[PDB]
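Engineer: Would you mind keeping the following structure in view while I ask a few things?
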Amino acid sequence: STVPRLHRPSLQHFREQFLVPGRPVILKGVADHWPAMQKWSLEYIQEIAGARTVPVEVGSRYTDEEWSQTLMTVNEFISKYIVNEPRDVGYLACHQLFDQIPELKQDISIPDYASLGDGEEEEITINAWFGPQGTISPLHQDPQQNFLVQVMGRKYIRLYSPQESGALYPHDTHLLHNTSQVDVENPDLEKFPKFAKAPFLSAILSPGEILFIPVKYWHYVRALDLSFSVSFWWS
Ligand SMILES: O=C(O)CNC(=O)C(=O)O
Ligand SMILES: [Mn+2]
């Protein structure tokens, strides 16, 4: 089953049919006019952010043993992990780039739907997710609502309800208890047999689209192209 797509639903419709019951949806016609949609290119990103230091995750998946985190400039990240035939997967993941670079904040907008939350606009966390084709964020859940906005490229996204948590075999450790032990796209069904029958939603999220990921919904994300997404974590 595919995540439903709705064009600019009213605040009330979003609240009653999606936010309150905790059901995912893709919102169209909302972020398609961010300036970012037309302005953000590798060249623009280099011009505005190239000299700044960013954290970069190196390795296929953050659950891997060889996975690590390092620091480099945005120019270095683009050169080593996007443009030149990269040797390893690098991902500028989960970074508050817009607090670091306020000029880029002018190219985005917080969706009006976030004002249905009980939290302060000031406390919404805005993260950049910028990387090559093939980045993977393993199946995990977050403690706030999320609007994940796709700017450049496409992502394949799989969503499992919190009701299905048993079939997802969360890690026992404290660092990883919000992360599944299962590789979604190649699950070990001898070790994790309950995963096979667990229902899910999926989508390909394209530029200009917003995915609403309800609080605690399990999500898995693979970039299909050079990709730039912006998430808003809110309550
Ligand atoms: O985009 C990705 O790779 C992963 N995104 C998230 O987990 C998020 O926005 O919370
Ligand atoms: Mn997440």
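Please read every residue number as a count from 1 along the shown chain.
According to its header, this structure was worked out by X-ray crystallography, 1.1 Å.
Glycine residues also receive a Cβ, built from the backbone N, Cα and C atoms like all the rest.
Features from Swiss-Prot:
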type	residues	note
BINDING	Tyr91, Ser137, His140, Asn146, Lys155, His219, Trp233	2-oxoglutarate binding site
BINDING	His140, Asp142, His219	Fe cation binding site
MUTAGEN	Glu57 to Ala (Swiss-Prot position 238)	Loss of L-arginyl 3-hydroxylase activity toward RPS6
MUTAGEN	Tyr62 to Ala (Swiss-Prot position 243)	Loss of L-arginyl 3-hydroxylase activity toward RPS6
MUTAGEN	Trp129 to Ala (Swiss-Prot position 310)	Loss of L-arginyl 3-hydroxylase activity toward RPS6
MUTAGEN	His140 to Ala (Swiss-Prot position 321)	Loss of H3K36me2 demethylase activity
MUTAGEN	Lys155 to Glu (Swiss-Prot position 336)	Loss of peptidase activity toward methylated histones
MUTAGEN	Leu175 to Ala (Swiss-Prot position 356)	Reduces L-arginyl 3-hydroxylase activity toward RPS6 substrate
MUTAGEN	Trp233 to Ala (Swiss-Prot position 414)	Reduces L-arginyl 3-hydroxylase activity toward RPS6
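How buried are these features, and what lies next to them?
Structural biologist: Around the Cβ of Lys155 (mutagenesis position), 22 further Cβ atoms fall within 10 Å across all displayed protein chains.
Around the Cβ of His219 (2-oxoglutarate binding site), the number of neighbouring Cβ atoms within 10 Å comes to 22. Secondary structure at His219 (2-oxoglutarate binding site), taken from DSSP and collapsed to helix, strand or coil, is strand.
Summarising the environment of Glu57 (mutagenesis position), the number of other Cβ atoms within 10 Å of its Cβ, over all protein chains shown, is 21.
DSSP assigns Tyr62 (mutagenesis position) to coil, not to a helix or a strand. When other Cβ atoms within 10 Å of the Cβ of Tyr62 (mutagenesis position) are tallied across all protein chains shown, the result is 18.
Taking the Cβ of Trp129 (mutagenesis position) as reference, residues of its chain lying under 8 Å away and at least six apart in sequence are, in sequence order, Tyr91, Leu92, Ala93, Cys94, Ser227, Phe228, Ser229, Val230, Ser231.
Summarising the environment of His140 (mutagenesis position), the number of other Cβ atoms within 10 Å of its Cβ, over all protein chains shown, is 19.
DSSP classifies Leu175 (mutagenesis position) as coil under the three-state reduction. Listed in sequence order, the residues of the same chain lying 6 or more apart from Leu175 (mutagenesis position) and placing their CB within less than 8 Å of its CB: none are present.
Sequence-distant contacts of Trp233 (mutagenesis position), defined by Cβ-Cβ distance under 8 angstroms and a gap of at least six in the same chain, are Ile124, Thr125, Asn127, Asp142, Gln144, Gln145, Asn146.
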Engineer: Counting every protein chain present, what is the number of Cβ atoms, excluding its own, within 10 Å of the Cβ of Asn146 (2-oxoglutarate binding site)?
Structural biologist: 22
Engineer: Find the shortest Cα-Cα separation between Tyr62 (mutagenesis position) and the recorded positions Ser137, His140, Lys155, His219, and name the residue that gives it.
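Structural biologist: Minimum Cα distance from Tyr62 (mutagenesis position) across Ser137, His140, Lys155, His219 lands on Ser137.
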Engineer: Can you figure out which of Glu57, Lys155, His219 (the recorded positions) comes closest in space to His140 (mutagenesis position), comparing Cα atoms?
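Structural biologist: Going through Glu57, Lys155, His219 one by one, the closest to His140 (mutagenesis position) is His219.
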Engineer: So, in DSSP terms, is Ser137 (2-oxoglutarate binding site) helix, strand, or coil?
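Structural biologist: SS state of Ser137 (2-oxoglutarate binding site) = strand.
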Engineer: So how far apart do the 2-oxoglutarate binders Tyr91, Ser137, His140, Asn146, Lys155, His219, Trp233 get, largest Cα to Cα in Å?
Structural biologist: 20
Engineer: Compare the C-alpha of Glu57 (mutagenesis position) with the C-alpha of each of the recorded positions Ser137, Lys155, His219, and give the closest one.
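Structural biologist: Comparing Cα positions, the closest of these recorded positions turns out to be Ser137.
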